[PDB]
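What follows is a short report on a single structure.
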Amino acid sequence: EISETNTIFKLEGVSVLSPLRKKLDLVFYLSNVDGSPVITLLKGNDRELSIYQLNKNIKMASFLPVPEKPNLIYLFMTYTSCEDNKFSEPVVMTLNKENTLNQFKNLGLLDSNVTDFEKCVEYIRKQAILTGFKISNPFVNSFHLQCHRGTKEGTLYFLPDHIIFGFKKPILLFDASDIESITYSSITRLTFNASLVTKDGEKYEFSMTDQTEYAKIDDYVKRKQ
Ligand SMILES: [Cl-]
């Protein structure tokens, strides 16, 4: 099923966080059934996860920064399952840039003395384009900040069309048009709480946001309304 012929691109040893924490190989290839592009995450020859019909089944795909780790980058994707019976499903992996660069040099995808990891991002985005989907790179307007959801810290990403709270379970993804309101409230002298409610009546509290980020968040919301 996966052969050297038929594989577009393979990245070994990516660190998958969701829907499981495991070091796996990312493979983009063409099905032998119909030649249709498939993304899978492999342990050895075994498949942990597959995404098929990428043209219609990939809903969201973005490179996102890892806060404080310039050494890493997230790839985040949501998808309808191969059997069209499971919807908006999240995958998150980190890529180590130094290793990704180095692997790319070994596969001859990049000349020996390439310093710039954004060359890898250009290639991967191109491989998505050829393969029927698009990966956004919204950060390289958008912003992200640390907050708590209860006792657990997480990160809030304010993207052109989505807000993400990631990436410990459960990852929250909000379409920007589903925000009904945000109400602000304070708890510290240097922080504020953001109470967000969605069109379906669900309320999420994001506590302890630095008040440097209020200006940004309010302007975001007002624009998206
Ligand atoms: Cl987005």
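Swiss-Prot numbering applies to chain A: residues 66-205, 218-302, in that order.
Just so it is clear, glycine is given a Cβ too, placed from its N, Cα and C backbone atoms.
Per Swiss-Prot, the feature domain 'PH 1' maps to 68-200.
Around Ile259 (mutagenesis position), the C-beta neighbours below 8 angstroms that are at least 6 residues distant in the chain are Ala271, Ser272, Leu273, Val274, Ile294, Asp295, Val298. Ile259 (mutagenesis position) falls within a strand when secondary structure is assigned with DSSP. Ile259 to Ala appears in Swiss-Prot as a published mutagenesis result, with the remark: Decreases histone-binding.
Among the mutagenesis results in Swiss-Prot, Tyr261 to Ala has the note: Impairs histone-binding. The residue drawn here is the original one. Listed in sequence order, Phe269, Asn270, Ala271, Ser272, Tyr291, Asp295 are the same-chain residues six or more apart from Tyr261 (mutagenesis position) with CB atoms under 8 A from its CB.
For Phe269 to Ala, Swiss-Prot lists a mutagenesis experiment annotated as follows: Impairs histone-binding.
Here the residue is the original one, but Swiss-Prot notes a mutagenesis experiment at this spot, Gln288 to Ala: Decreases histone-binding. For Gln288 (mutagenesis position), applying a Cβ distance below 8 Å and a minimum sequence separation of six or more within one chain yields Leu267, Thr268, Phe269.
Take the CB of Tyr291 (mutagenesis position) and look out to 10 A: across all protein chains shown you find 14 other CB atoms. Swiss-Prot gives this note for the published mutagenesis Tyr291 to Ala: Impairs histone-binding.
According to DSSP, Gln288 (mutagenesis position) sits in a coil region rather than a helix or strand. A break of 12 residues separates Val205 from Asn218 in the model, with a C-alpha distance of 10 angstrom spanning it.
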